[PDB]
Amino acid sequence: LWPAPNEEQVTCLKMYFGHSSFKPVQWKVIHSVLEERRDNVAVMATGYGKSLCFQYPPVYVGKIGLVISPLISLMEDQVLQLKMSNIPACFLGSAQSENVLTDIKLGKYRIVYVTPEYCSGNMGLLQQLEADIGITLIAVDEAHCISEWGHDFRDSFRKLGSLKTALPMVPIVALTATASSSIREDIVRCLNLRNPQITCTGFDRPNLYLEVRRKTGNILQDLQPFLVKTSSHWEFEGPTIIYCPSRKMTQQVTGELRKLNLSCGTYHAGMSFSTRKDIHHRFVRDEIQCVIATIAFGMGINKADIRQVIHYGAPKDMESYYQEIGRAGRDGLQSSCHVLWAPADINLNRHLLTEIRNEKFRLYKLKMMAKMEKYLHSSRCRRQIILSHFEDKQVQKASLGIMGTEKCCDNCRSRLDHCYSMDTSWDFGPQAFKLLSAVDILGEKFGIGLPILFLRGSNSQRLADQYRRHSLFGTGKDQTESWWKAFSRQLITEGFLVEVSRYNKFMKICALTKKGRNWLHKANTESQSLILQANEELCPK
Ligand SMILES: Nc1ncnc2c1ncn2[C@@H]1O[C@H](COP(=O)(O)OP(=O)(O)O)[C@@H](O)[C@H]1O
Ligand SMILES: [Zn+2]
Ligand SMILES: [Zn+2]
């Protein structure tokens, strides 16, 4: 067990990064790299705090940290974010002046961003910085690009194996997307890491509700369910990102949203630094409500309170999908992630990959598109399927407290609205709330029959038309009369209802108990649960 940080370390974190404490895995990596000078392979979920692991140590000791990445636009964005935290950083490339390079040699910058190509060609420069200043760490983001079995291989990374040779005292921190053992093996062997610490944060984002819908045929019909008509104009429910597979589909979606006068912006690769800066400005400040994006990184979609992610079209793969939905709910508030898809979507098109020569690669793409289509068509828990892919193992639904609840995914939410089996211990809270309310709404003056007719939307004359205006009228048609009758007998046995006759023995009423009235009081103001021992009559297999 590693030690807690000292006060000087915490003070540095507050002054430069505005955080009052390290996250657990952040400190795992930081202490290992900063104080133990040990190589690291770190797998961090979306929105955990990956960048702090390599930005903080060079700031704390006032030396240089080298960040190797192929995403030039992302390195530009992070440089700006660092300077706005009073941290000097720069992107080093062939196009840079010697004044920037001489300021680097004098130690004016804490964090230096380079591409893999520039790094392979200038190993002598790296050794000079190590002798004169000292390199705290070398970060290799997108480290899965080092070998084939990742979702995106690059050849420029293979020459990073000389870093350990030219700099055997400098620890390397490699960041990758999944906890895949095979990918981690390749990173260690190709980067020449020496017994590195292996850390994984887990991948669950419990505040992200997951849903998958089929496309309806036209864009406006697909998107209008996500809109609210305030006054006499349309609005998104909250800040929204719409991911499109192509620029063409981006323009089509934009053209349709403009029909409703929705405030929208686009986000693509190859945009200028000024364009990305302006999009970030408008999105963060809620001057645009929706960003329609074809990329999943950068300033433009770096926003804390994104409430809704929409994939318009099947996602490319599970890794892209996870990163793309990972942009939502970074403030901890409840967010929703919807995929709108059809079998003809371009990312599910097996027509356009017959012409790839590699044997294992073509089979990988076929299995990925089959895995994607299986997830989209699945009736089981969306969250369990996603967590299984990134843990490289079958995940149990009992591992996290979010699975199986109404805020988990659409397939879990369907089971709470109309239960089914796969001892039966199930949450009948939603159904009990309908029944116990109907008993109290009708005044506890009739038998259980009238509340049942109320819930099933009966046209009977026993029910006064004043009750047909109610919200619950007809919301129980999912269950038969005998089901509601049998469910009421379980509420009598458990002790939430009782049958009672007063002086008039020709009138039997069904009334709430003390426990019944107490439960309904809490359920009026909070979503309450009610666990039961059931029969296959209640939740059939
Ligand atoms: N130690 C910390 N305490 C609290 N919040 C943090 C900490 N480290 C990072 N964060 C926040 O987490 C958010 C996501 O971090 P970031 O590195 O941008 O995620 P990603 O690695 O997915 O891009 C950031 O807005 C950042 O402010
Ligand atoms: Zn230690
Ligand atoms: Zn679920």
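To match Swiss-Prot, the residue numbers of chain A are left as they are there, and the shown ones run 528-949, 954-1072.
Placed from the backbone N, Cα and C atoms, the Cβ positions cover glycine too.
The annotation ATP binding site is assigned in Swiss-Prot to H546, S548, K550, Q553, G574. The Cβ of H546 (ATP binding site) has 14 other Cβ atoms within 10 Å, all protein chains considered.
Positions annotated as domain 'Helicase ATP-binding' by Swiss-Prot: 558-724.
What Swiss-Prot notes for the published mutagenesis of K577 to M is this: Loss of helicase activity, loss of DNA-dependent ATPase activity. Does not restore chromosome stability in depletion experiments. Listed in sequence order, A569, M571, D668, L702 are the same-chain residues at least 6 apart in sequence whose CB falls under 8 Å from the CB of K577 (mutagenesis position).
Around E669 (mutagenesis position), the same-chain residues six or more apart in sequence whose CB sits under 8 Å from its CB are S596, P597, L598, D679, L702, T703, listed in sequence order. While the structure shown retains the original residue, Swiss-Prot records the mutagenesis experiment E669 to A with this note: Does not restore chromosome stability in depletion experiments.
Positions annotated as domain 'Helicase C-terminal' by Swiss-Prot: 749-899.
The feature Zn(2+) binding site is assigned by Swiss-Prot to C908, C935, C936, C939, with experimental evidence given as support. The Cβ of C939 (Zn(2+) binding site) has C908, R909, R910, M930, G931, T932, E933 as same-chain neighbours under 8 Å, each 6 or more residues away in sequence. In the three-state DSSP scheme, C939 (Zn(2+) binding site) is classed as helix.
Mutagenesis annotation in Swiss-Prot: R987 to A, described as Reduces affinity for DNA about 8-fold. Loss of DNA binding; when associated with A-993; the structure shown retains the original residue. In the three-state DSSP reading, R987 (mutagenesis position) counts as coil. Annotation for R987 (mutagenesis position): spatial neighbours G1005, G1007, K1008, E1012, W1015, criterion Cβ-Cβ under 8 Å with sequence separation of six or more.
Cβ neighbour count for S989 (mutagenesis position): 18 (other Cβ atoms within 10 Å of its Cβ, all protein chains included). Looking at Swiss-Prot, you'll find the mutagenesis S989 to A noted as follows: Reduces affinity for DNA about 4-fold.
In this structure, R993 (mutagenesis position) belongs to neither helix nor strand by DSSP; it is coil. One mutagenesis experiment named in Swiss-Prot is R993 to A, and its note says Reduces affinity for DNA about 20-fold. Loss of DNA binding; when associated with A-987.
Quoted from Swiss-Prot, the note attached to the mutagenesis of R993 to E states: Loss of DNA binding. Here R993 (mutagenesis position) comes close to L981, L984: these same-chain residues lie at least six apart in sequence, with C-beta atoms under 8 angstroms from its C-beta.
One entry in Swiss-Prot concerns the mutagenesis experiment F1037 to A. Its note says: Reduces affinity for DNA about 8-fold. Annotation for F1037 (mutagenesis position): no spatial neighbours, criterion Cβ-Cβ under 8 Å with sequence separation of six or more.
Recorded in Swiss-Prot as a mutagenesis result, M1038 to A carries the remark: Reduces affinity for DNA about 4-fold. Counted within 10 Å of its Cβ, the other Cβ atoms near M1038 (mutagenesis position) come to 12, all protein chains included. Under DSSP, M1038 (mutagenesis position) is assigned to coil, being neither helix nor strand in the three-state scheme.
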Original post:
By a simple count, how many Cβ atoms lie within 10 Å of the Cβ of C935 (Zn(2+) binding site), its own Cβ left out?
Top reply: 24
Subject >> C935 (Zn(2+) binding site) and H546 (ATP binding site), distance between Cα atoms, whole Å >> reply: 29
Original post:
ligand 3: which of the binding-site residues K550, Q553, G574, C935, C936 have a Cβ closer than 6 angstroms to it?
Top reply: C935, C936
Original post:
For the binding-site residues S548, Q553, which Cβ has the most other Cβ atoms within 10 Å, all shown protein chains included?
Top reply: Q553
Subject >> Which same-chain residues, if any, lie at least 6 apart from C936 (Zn(2+) binding site) yet have Cβ under 8 Å of it >> reply: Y736, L737, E738, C908, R909, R910
